[PDB]
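J.: Next up is a structure, given as structure tokens.
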Amino acid sequence: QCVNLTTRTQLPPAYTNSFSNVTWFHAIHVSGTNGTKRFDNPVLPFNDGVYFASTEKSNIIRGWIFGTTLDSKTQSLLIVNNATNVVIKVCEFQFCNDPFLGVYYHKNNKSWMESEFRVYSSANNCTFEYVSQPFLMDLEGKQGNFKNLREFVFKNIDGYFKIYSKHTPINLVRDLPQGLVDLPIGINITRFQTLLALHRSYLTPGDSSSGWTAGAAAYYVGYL
Amino acid sequence: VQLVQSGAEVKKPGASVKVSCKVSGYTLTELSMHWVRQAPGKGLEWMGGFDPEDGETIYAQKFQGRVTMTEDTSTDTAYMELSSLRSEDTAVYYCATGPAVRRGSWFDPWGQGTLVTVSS
Amino acid sequence: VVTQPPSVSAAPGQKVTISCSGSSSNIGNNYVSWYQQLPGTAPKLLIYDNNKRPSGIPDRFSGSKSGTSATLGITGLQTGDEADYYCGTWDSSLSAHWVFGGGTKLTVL
């Protein structure tokens, strides 16, 4: 499936000093007309390890995918996060060209549902699977004002996959301030990509089936 | 959304009938479904359909006993079936759809219609 | 049942109006919508929520509500518009259901 969400407009990413230079990405960028949305999430290299941070309101970011070719000739690792559980898997995924976690309504009861088949078409010769409490916890609370910041570190050099994370409140606008598991995965990691969740509903005559829409989302990256 | 429904049928009185609506470019579970009838030269007559407020199918007062509705959610076809045909049942039957999260005021895509005739 | 006039008549370019009227239960309580049917072809949605036009509808069409009646305004009449027009609404009775008006033929001289 994976209808080809893509955008013509692209810009040289701005960067800020982390208090080293870290590049700043916009995933969904609002138009001055408020009309069009820019879907773009590049693949990126993985030089030894990566520092990842974002500030977020609405669960737009749900996990990451890691591998080398990101296709059926090789293993790849996938992390994705429900409202209630994380699941971690190694399988020989066939990723499509623009993966996202689609979510849609299910009229026969009052529920929203999301489906993994919008990110891959098939899996085979799968091996490792694990489940736990979620990583993308909401902060236990702050009354807005950039109500959270979340930071992660990924490291693989030792022959293991290691996550680190922290959650903190914050105050400063639009800039970085001056203010969990160890997995025995056997894999070669060289590139990675983040996956968003997008929602669709039928509410107005004559709209396209590609109704997929989301709010603004942004994140920062920097290499070890 | 695109719709295609099964072609015309010719039968003798007292028979039942079943027609299908195939929905494509979208998934059936998001859509409300309705059936509407036109006899020759007459106005449109609504037969029944799903009501968002009930989470249930609703039937038109004159038909209640005669009509049934079902789905193959494995092949996203809706079905409608009618018993006890008679000559004044001869009409063109249309498939139409609308919003499901709220009671909409409209049905936007309509099928091409199909004509059922019964004689002798 | 909501009432409608049987027919209306004019030459090209003049004004004409279509009128749909009935109980407070049908028209008054809820929104109205309007449909056009060409002879031998499936109906098409024209206007919804009293006034909004979906994409591609020309400007010559407008809609209004008048208590428990509602009306359609046509501008610039062109000879292609030999068609039926129907109002439709929900019914707010305990016998809650959708209702279509009797339809009107538009003829142009």
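Using the numbering of Swiss-Prot, the residues shown for chain A are 14-32, 60-219, 226-270, in order.
This entry, so its header tells us, was determined using electron microscopy, 3.5 Å.
Using N, Cα and C of the backbone, Cβ positions are placed for all residues, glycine too.
Swiss-Prot documents A:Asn234 to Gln as a published mutagenesis change and attaches the note Increased resistance to neutralizing antibodies. Quoting Swiss-Prot on the natural variant A:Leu18 to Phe: In strain: Beta/B.1.351, Gamma/P.1, 19B/501Y. Here Swiss-Prot notes a natural variant, A:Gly75 to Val, with the remark: In strain: Lambda/C.37. Natural variation at this site is recorded by Swiss-Prot as A:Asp80 to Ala, annotated: In strain: Beta/B.1.351. Listed in Swiss-Prot as a natural variant, A:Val83 to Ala is described as follows: In strain: Omicron/XBB.1.5, Omicron/EG.5.1. Here Swiss-Prot describes A:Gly142 to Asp as a natural variant; the accompanying note says: In strain: Kappa/B.1.617.1, Omicron/BA.2, Omicron/BA.2.12.1, Omicron/BA.2.75, Omicron/BA.4, Omicron/BA.5, Omicron/BQ.1.1, Omicron/XBB.1.5, Omicron/EG.5.1. Looking at Swiss-Prot, you'll find the natural variant A:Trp152 to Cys noted as follows: In strain: Epsilon/B.1.427/B.1.429; when coupled with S13I induces resistance to NTD antibodies by changing disulfid bond in positions 15-136 to 136-152. Among the natural variants that Swiss-Prot reports, A:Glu154 to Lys is described with the note: In strain: Kappa/B.1.617.1. According to Swiss-Prot, the natural variant A:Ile210 to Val carries the following note: In strain: Omicron/BA.2.75. Among the natural variants that Swiss-Prot reports, A:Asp215 to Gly is described with the note: In strain: Beta/B.1.351. In Swiss-Prot, a published natural variant is listed as A:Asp253 to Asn, annotated In strain: Lambda/C.37.
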J.: Given a gap of 27 unmodelled residues from A:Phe32 to A:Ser60, what is the distance between their Cα atoms, rounded to a whole number of Å?
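T.: The answer is 7 Å, taken between the two Cα atoms.
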J.: List the Cα distance (Å, whole number) between A:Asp215 (variant position) and A:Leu18 (variant position).
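T.: Between the Cα atoms of A:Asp215 (variant position) and A:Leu18 (variant position), the distance comes to 29 Å.
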J.: Hey, of A:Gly75, A:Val83, A:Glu154, A:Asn234, which of those recorded positions are within 10 Å of A:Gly142 (variant position), Cα to Cα?
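T.: Qualifying among A:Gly75, A:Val83, A:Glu154, A:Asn234: A:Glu154.
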J.: Determine the most Cβ-crowded residue among the variant positions A:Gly75, A:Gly142, using a 10 Å radius around each Cβ and all protein chains in the structure.
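T.: Selected residue: A:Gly142.
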J.: Going through the variant positions A:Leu18, A:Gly75, A:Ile210 in order, which have a C-beta under 8 angstroms from some C-beta of chain C?
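T.: In terms of proximity to chain C, the variant positions that count are none, since no Cβ is under 8 Å.
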J.: Cβ-Cβ under 8 Å from A:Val83 (variant position), same chain, 6 or more residues apart: which ones?
T.: A:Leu110, A:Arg237, A:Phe238, A:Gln239
J.: Rounded to a whole angstrom, give the Cα distance between A:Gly219 and A:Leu226, which sit at either end of 6 unmodelled residues.
T.: 23
J.: Which whole-number value in Å describes the distance between the Cα atoms of A:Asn234 (mutagenesis position) and A:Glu154 (variant position)?
T.: 29
J.: In Å, rounded, how far does the Cα of A:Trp152 (variant position) sit from the Cα of A:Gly75 (variant position)?
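T.: Given the Cα positions, A:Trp152 (variant position) is 25 Å from A:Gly75 (variant position).
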J.: What whole-number Å value do you get for the CA-CA distance of A:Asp80 (variant position) and A:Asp253 (variant position)?
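T.: Checking the Cα atoms of A:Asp80 (variant position) and A:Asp253 (variant position) gives a distance of 22 Å.
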J.: Any idea what DSSP makes of A:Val83 (variant position), helix, strand or coil?
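T.: In the DSSP reduction, A:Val83 (variant position) maps to coil.
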